[PDB]
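Asker: Handing you this structure, nothing more for now.
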Amino acid sequence: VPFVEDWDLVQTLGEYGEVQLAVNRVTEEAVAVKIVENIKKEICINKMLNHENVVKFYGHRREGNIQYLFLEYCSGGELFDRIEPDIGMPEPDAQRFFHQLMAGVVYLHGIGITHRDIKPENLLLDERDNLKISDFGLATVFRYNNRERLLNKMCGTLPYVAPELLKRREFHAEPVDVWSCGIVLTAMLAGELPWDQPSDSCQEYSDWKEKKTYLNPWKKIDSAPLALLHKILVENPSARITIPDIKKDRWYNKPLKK
Ligand SMILES: COc1cc(-c2ccc3c(c2)Nc2ccc(CC(=O)N(C)C)cc2NC3=O)ccc1[N+](=O)[O-]
């Protein structure tokens, strides 16, 4: 079929380089095109991925020095824009987005991939508001040949990073993503980030360890999701709740949404 390979770039989605919304000349199918050694790793990690809650990779095209990444277009935009500042969103929406985020994170960890930059800017929504984990540019293999490798590189965004990443030379990959999912859940339910970074020098972080939940953002959050956040936002990564136990949490399994 002629012209089926021709795509028109209609608008900027992000600007590493840039991301454009591409529309097929013949079929009018919408795709996102990312124009850019972490790019070689991004393509490699993306080629491994196939899950309903992970942005689908269609392929890559190399034209000289510029790399083109063909990715699933999510028309609902970013989860970030569904969070009303200082309010959040209705608890049933947050629970559904959290279920989908757990599905995507379980999938990634199951194949030995850690995203390392989970935040609402990297959680995209399709036409039916289905959450998709986006941008594997900071992602890495933490398990290979059933052997876990401990991480040591500083990756992520300070309000979302786990405290071990700032205190320890080495750390397990999975508790780090579990923590950032708890900061995402906090943002969805309170419309604010609890601290600039998880360090004792940070007063807001010290208050949380002291269990001062009568303060913001915690006072805007119901006791059932707050009990879950008490299990996720645990400083010791070895004592922090794992995803199998998050799936057994009372609020996680609370019927809320129609
Ligand atoms: C994979 O790496 C990246 C991907 C994106 C990106 C890719 C696709 C979308 C997106 C952002 N967000 C995005 C933002 C806004 C909207 C809706 C909207 O308001 N307009 C104007 C189209 C849709 C999308 N849809 C996407 O599917 C943005 C930045 C990066 N990056 O930093 O590398």
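We're sticking with Swiss-Prot numbering for chain A, so the shown stretch reads 3-17, 20-40, 50-271, in order.
For this deposited structure, the header notes the method as X-ray crystallography, 2.2 Å.
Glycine is no exception: its Cβ is also placed from the backbone N, Cα and C atoms.
Annotations per Swiss-Prot:
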MUTAGEN   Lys38 to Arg  Abolishes kinase activity
MUTAGEN   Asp130 to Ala  Abolishes kinase activity
ACT_SITE  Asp130  active site, proton acceptor
MUTAGEN   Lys132 to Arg  Strong reduction of chromatin-associated CHK1 ubiquitination
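Help me picture where these features are in the structure shown.
Answerer: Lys38 (mutagenesis position) carries a strand DSSP state (E or B). Here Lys38 (mutagenesis position) comes close to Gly21, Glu22, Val23, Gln80, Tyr81, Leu82, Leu84: these same-chain residues lie at least six apart in sequence, with C-beta atoms under 8 angstroms from its C-beta.
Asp130 (mutagenesis position): 21 other CB atoms within 10 A of its CB, across all protein chains.
In the three-state DSSP reading, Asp130 (mutagenesis position) counts as coil.
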Asker: If 9 residues are missing between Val40 and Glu50, how far apart are the two Cα atoms, in Å?
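Answerer: The gap of 9 missing residues is bridged by a Cα-Cα distance of 11 Å.
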Asker: Measuring Cβ to any atom of ligand 1 with a strict under-6 Å cutoff, which of the mutagenesis positions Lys38, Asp130, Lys132 qualify?
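Answerer: List returned for ligand 1: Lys38.
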Asker: Cβ-Cβ under 8 Å from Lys132 (mutagenesis position), same chain, 6 or more residues apart: which ones?
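Answerer: Long-range Cβ contacts: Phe93, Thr170, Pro172, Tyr173, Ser193, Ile196, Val197.
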